[PDB]
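This report refers to the structure that appears directly beneath it.
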Amino acid sequence: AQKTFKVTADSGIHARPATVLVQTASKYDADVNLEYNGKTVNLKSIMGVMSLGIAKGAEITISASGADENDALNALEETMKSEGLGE
Amino acid sequence: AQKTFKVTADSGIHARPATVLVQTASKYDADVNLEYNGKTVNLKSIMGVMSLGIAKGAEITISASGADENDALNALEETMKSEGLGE
Amino acid sequence: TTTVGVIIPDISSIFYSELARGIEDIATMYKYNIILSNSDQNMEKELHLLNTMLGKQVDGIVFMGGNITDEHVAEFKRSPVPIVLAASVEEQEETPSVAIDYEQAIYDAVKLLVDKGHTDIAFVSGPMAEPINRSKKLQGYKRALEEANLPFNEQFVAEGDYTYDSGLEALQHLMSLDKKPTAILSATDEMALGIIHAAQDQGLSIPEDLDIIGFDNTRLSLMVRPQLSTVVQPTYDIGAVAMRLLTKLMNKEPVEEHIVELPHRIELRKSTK
Amino acid sequence: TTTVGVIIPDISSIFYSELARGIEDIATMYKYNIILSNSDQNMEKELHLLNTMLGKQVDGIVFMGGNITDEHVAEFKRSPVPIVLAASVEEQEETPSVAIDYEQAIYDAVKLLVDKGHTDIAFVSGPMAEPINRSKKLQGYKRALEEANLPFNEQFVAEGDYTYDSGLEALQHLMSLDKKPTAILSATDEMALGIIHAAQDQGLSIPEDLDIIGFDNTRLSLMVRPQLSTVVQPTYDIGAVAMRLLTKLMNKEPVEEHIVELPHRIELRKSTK
């Protein structure tokens, strides 16, 4: 499981929208990561994700290896537009 | 005990400054009242005081009958300027 | 032990953070702890938090929301602890609540504009799905016009969402009409800020070309040029009086009227001629 | 049972209400209740609430304050529950805290202004009695000038109190100097709003006559004309990361660094050429 997006939201990957995405990734057993600028963090980790300081215009990659990896990436893809973060 | 003032604060007798004054009046056994526009309320009553809706420019009168009435009016007079409400 | 729960749509709101401070101060004064929870105006969330607050054995609750349904009403009544509404509208008016008369306030604001010569007056409300907008503020607007013998035209009503952006778009929407209004009343100060700037972005001069009146009188009213004329809502007081009324209920002391309406007024500044 | 206390100077603050929302969301996520208390920056109040929170048997505390003394530090360490600082400065850096690097951020903002040709650059800070102003933000200002080989002149530093009015007066103060600055950096967005309007009240044009850069990037940045260029502080994130770090401490999970600095950046809008 994997897919790259480009953040559209002016506020980038931060605040409530960032929490929502993290809470989505947490609803799965598969390891969900978030790669950005060569740094990879646990997409289920508030500290890891917000520490990247992802601004508008950046390109991130969401990984997911495990049983529900496919469902994970599917839910996350939904949250990305659902929360208007990127495409 | 008694004294009339004219509210100077732009926000009149409202919010935090209003709470402070009420908390000051409550530190005494004497009945502390607040007369305004012919309506008198317990200066120790948040509901009574804020219900008057005292705006800037109004003239109020603070009463106080009891043992510590003199101390009461003295503390209140202090709060009135301490909280920049009126003089 | 001595704790009350507070359900609020969004604590980061300029309006709700002020109401919240008023609640907390009186809560501190009376020795009550405060469990704060955000609902985002989600009904399922609100009803859930209501039962969740009870699980924490709270002694009472202060509720704030823009959509109080008959279901909320019943839940409030069946709750084993006292509940008080602050800055909220409950058409049935059965649950003790503290607020101002939104209907009158809007009416007064509109009447004022009319007494000044305005015939084409516009109203930028919040979501019409909220009773405070459709059942209270819009009614005061309707009554003022009808009383001045003016027709009620939907075209002069724009729907905002309390957001500064909605006010920006609200204005651009209204100025797109074949017959533009000469005055605009906003259900909120933040939307009124957007209206003023959008009006200025299009080359209009406030108050010259357009009279603008906000609603609430938050600090935002002073942080604009020209400074906003607005309807005053003693926001902090509503929170204070709400919590105070709740403490009376929790301590079974005498309650003279459960439905309280704090006084309102209009502060005229420079956004009106 | 599963409750954490939150000591904050003023919940009605635009800044603190945002930090608070971030704290609450992560608190909800992890099933923690929140006892909220206002301190108004009063030291006796802060230390008292600290012991009061313990009386309620809280599992941890998030503290926010503008003046952390060695006394606060000791009290934080001796507290039987974990404590985390959010958006606060603790020179000793012993208590786990989450914030950004205020020194660097100011430095970056000043360097930017210098790279643009400014020689007479002014800084409108918050009360100098607060370490974040005198020990962090002012230091970044000093370092930037010194590095650009410019003298540090007190006349180009005005002291505000975070209030919109202080910014108004701050500007009028700075323009009263024999040699006025050509650029002004404000430690806050609300003070930056006052600076812009006061500058315009005196007939100056922003960005034309004066470059202005705020600090924080709160919604207020967009609600001004011209729109404010500002240093970005992920305020909500600080609250979220603070509460999250606290939950790790309360659940004894591995902690990689107790002193966290979230990244910052600069959002250039229309208040700078």
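Numbers in chain A come straight from Swiss-Prot, and the residues shown are 2-88, in order.
Backbone N, Cα and C define each Cβ position, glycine as well.
As annotated by Swiss-Prot, domain 'HPr' applies to A:2-88, with the evidence given as sequence analysis.
Taking a C-beta cut-off of under 8 Å and a sequence gap of six or more, A:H15 (active site, pros-phosphohistidine intermediate) has these contacts in its own chain: A:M51, A:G54, A:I55. The active site, pros-phosphohistidine intermediate annotation in Swiss-Prot covers A:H15.
Taking the Cβ of A:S46 (mutagenesis position) as reference, residues of its chain lying under 8 Å away and at least six apart in sequence are, in sequence order, A:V23. Under its mutagenesis annotations, Swiss-Prot gives A:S46 to A the following note: No phosphorylation by HPrK/P; abolishes the catabolite repressive effects of glucose on gluconate kinase, glucitol dehydrogenase, and the mannitol-specific catabolic enzymes.
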Residue counts (helix, strand, coil, in that order) that DSSP gives for the domain 'HPr' (A:2-88): 31 helix, 24 strand, 32 coil
